[PDB]
Amino acid sequence: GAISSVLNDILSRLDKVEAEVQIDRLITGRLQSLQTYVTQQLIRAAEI
Amino acid sequence: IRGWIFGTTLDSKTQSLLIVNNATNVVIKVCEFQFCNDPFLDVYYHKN
Amino acid sequence: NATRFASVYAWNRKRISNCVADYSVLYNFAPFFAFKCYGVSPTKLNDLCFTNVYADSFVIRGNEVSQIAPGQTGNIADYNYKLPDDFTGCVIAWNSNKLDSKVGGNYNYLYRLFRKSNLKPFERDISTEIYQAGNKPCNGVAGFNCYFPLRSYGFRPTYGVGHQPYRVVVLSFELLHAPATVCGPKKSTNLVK
Amino acid sequence: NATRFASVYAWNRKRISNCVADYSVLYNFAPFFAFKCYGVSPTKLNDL
Amino acid sequence: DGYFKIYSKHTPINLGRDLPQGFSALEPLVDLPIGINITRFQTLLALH
Ligand SMILES: *[C@@H]1O[C@H](CO)[C@@H](O[C@@H]2O[C@H](CO)[C@@H](O[C@H]3O[C@H](CO)[C@@H](O)[C@H](O)[C@@H]3O)[C@H](O)[C@H]2NC(C)=O)[C@H](O)[C@H]1NC(C)=O
Ligand SMILES: *[C@@H]1O[C@H](CO)[C@@H](O[C@@H]2O[C@H](CO)[C@@H](O)[C@H](O)[C@H]2NC(C)=O)[C@H](O)[C@H]1NC(C)=O
Ligand SMILES: *[C@@H]1O[C@H](CO)[C@@H](O)[C@H](O)[C@H]1NC(C)=O
Ligand SMILES: *[C@@H]1O[C@H](CO)[C@@H](O)[C@H](O)[C@H]1NC(C)=O
């Protein structure tokens, strides 16, 4: 839901009033991606 | 073949597009045109 | 600094290319009424380059200056001039009665509220036909409760407090998605590898 | 369009019913600065 | 959204078959900011 995925784009065209919220979404989505990845990896490790 | 015409009404009731290619360059133009029913280019040797 | 502007039904789009777009001169030229940006921050306009800057130019009434914002609704945004909801660029506006208004009224800025449907984004319609606003097929130059582009507005100088003509430029452009032409006033370095 | 308004300490209330709520022929009669809506969009009011 | 966009290619093709089974992709050419409604069109022939 951000204007771009590329974090440098947001930091090239938005300032602290706007860049901050745009980054937050990407933090919320990427942190969830890591959470999902580790969750699968812990479930696979239990099988291995 | 030398180009195209594009438009909504083709009879000067609105604006419409003309594209044309000749022996060295294109022209593109957009005018409220009154086109003919059968457009073509008469490209002949002029003695004068 | 044009002598006159286009009327908002026939809004004039001029292409900016192959040049340096320093915005400092725009407000040092004229103390604006507004300088509002979408998809960019005003501070960053100097640090970037724009693939194709485009200046839409028109005059608009003081009660309608805010109606130029993306996705909003109302006559000018419904029939004359519409920017898409993903608008990238900035809207600058300023008061112009000091250059642009007449003591009797400036009856040259025709604008239309009579169309078959809401207009599409970045479309210009010059079809000044007798729209059938009545319940019957109005035909000839007129008809029953039918009218073409409204006959402008009473642009009278001391009259329209916050309601006189404003001059508007909508700079529409995109950047960091393609080769960018017009850029900011920043000057390049030597290249190291 | 009314002669005077019940002052805010004693504000008036009219229930409107069994009728077709076109907005279009009346929002244009009285130009206004504030047109805010809180669980609906002004573009959709005509179709609800 | 107002812009009229063009692409093109030139394929070298044999005496075997036209409009052929191979693969090629069109590069873009130029963008026209025309701001007008297109719904119909017609190509342009030359007659010397
Ligand atoms: C293909 O069509 C073109 C447009 O119809 C045409 O270009 C036109 O050429 C003339 C003469 O070269 C130009 O007239 C100007 O030419 C120079 C420009 O510096 C001046 O010295 C002249 O006094 C005059 O101002 C037209 O401006 C030009 N039109 C456009 C739209 O560019 C081509 O010549 C045609 N090609 C062939 C092979 O016939
Ligand atoms: C763009 O042009 C097309 C074609 O003229 C318009 O489509 C017409 O719409 C009217 C109104 O609904 C219909 O009565 C016609 O039959 C349609 N014509 C065709 C050939 O489909 C369309 O409305 C135009 N768009 C805009 C934004 O003006
Ligand atoms: C604007 O145009 C006027 C002439 O109409 C000229 O005197 C003035 O210097 C111009 N201003 C700028 C900043 O170019
Ligand atoms: C209400 O309508 C009357 C009659 O047209 C008019 O004189 C009056 O100014 C209107 N009031 C408002 C607030 O519009």
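Residue numbering for chain E follows Swiss-Prot, covering 198-245 in order.
Determination method: electron microscopy, 3.0 Å.
Heads up, the Cβ atoms here are built off N, Cα and C, so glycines get one too.
Taking Cβ-Cβ distances under 8 Å and a sequence separation of 6 or more, E:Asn234 (mutagenesis position) has no neighbours in its chain. As a published mutagenesis entry, E:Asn234 to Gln appears in Swiss-Prot alongside the note: Increased resistance to neutralizing antibodies.
A coil conformation is recorded for E:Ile210 (variant position) in the three-state DSSP classification, outside any helix or strand. In sequence order, E:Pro217 are the residues of the chain that are 6 or more apart from E:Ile210 (variant position) and have a CB within less than 8 Å of its CB. For the natural variant E:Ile210 to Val, the note given by Swiss-Prot reads: In strain: Omicron/BA.2.75.
Looking at Swiss-Prot, you'll find the natural variant E:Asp215 to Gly noted as follows: In strain: Beta/B.1.351. In the three-state DSSP classification, E:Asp215 (variant position) falls within coil.
According to DSSP, E:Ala222 (variant position) is assigned to coil rather than to any helix or strand. In this view, E:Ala222 (variant position) is surrounded by 6 other Cβ atoms within 10 Å of its Cβ, with every protein chain counted. According to Swiss-Prot, the naturally occurring change E:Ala222 to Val is described as follows: In strain: 20A.EU1.
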Inset, instruction - Take the C-alpha atoms of E:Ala222 (variant position) and E:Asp215 (variant position) and report the distance between them in angstrom, rounded. - result: 16
Legend entry - In sequence order, those recorded positions of E:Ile210, E:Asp215, E:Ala222, E:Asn234 whose CB lies under 6 Å from ligand 2: E:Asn234
Inset, instruction - From the recorded positions E:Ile210, E:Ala222, E:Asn234, keep only those with a C-beta under 8 angstroms from any C-beta in chain B, and list them in sequence order. - result: E:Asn234
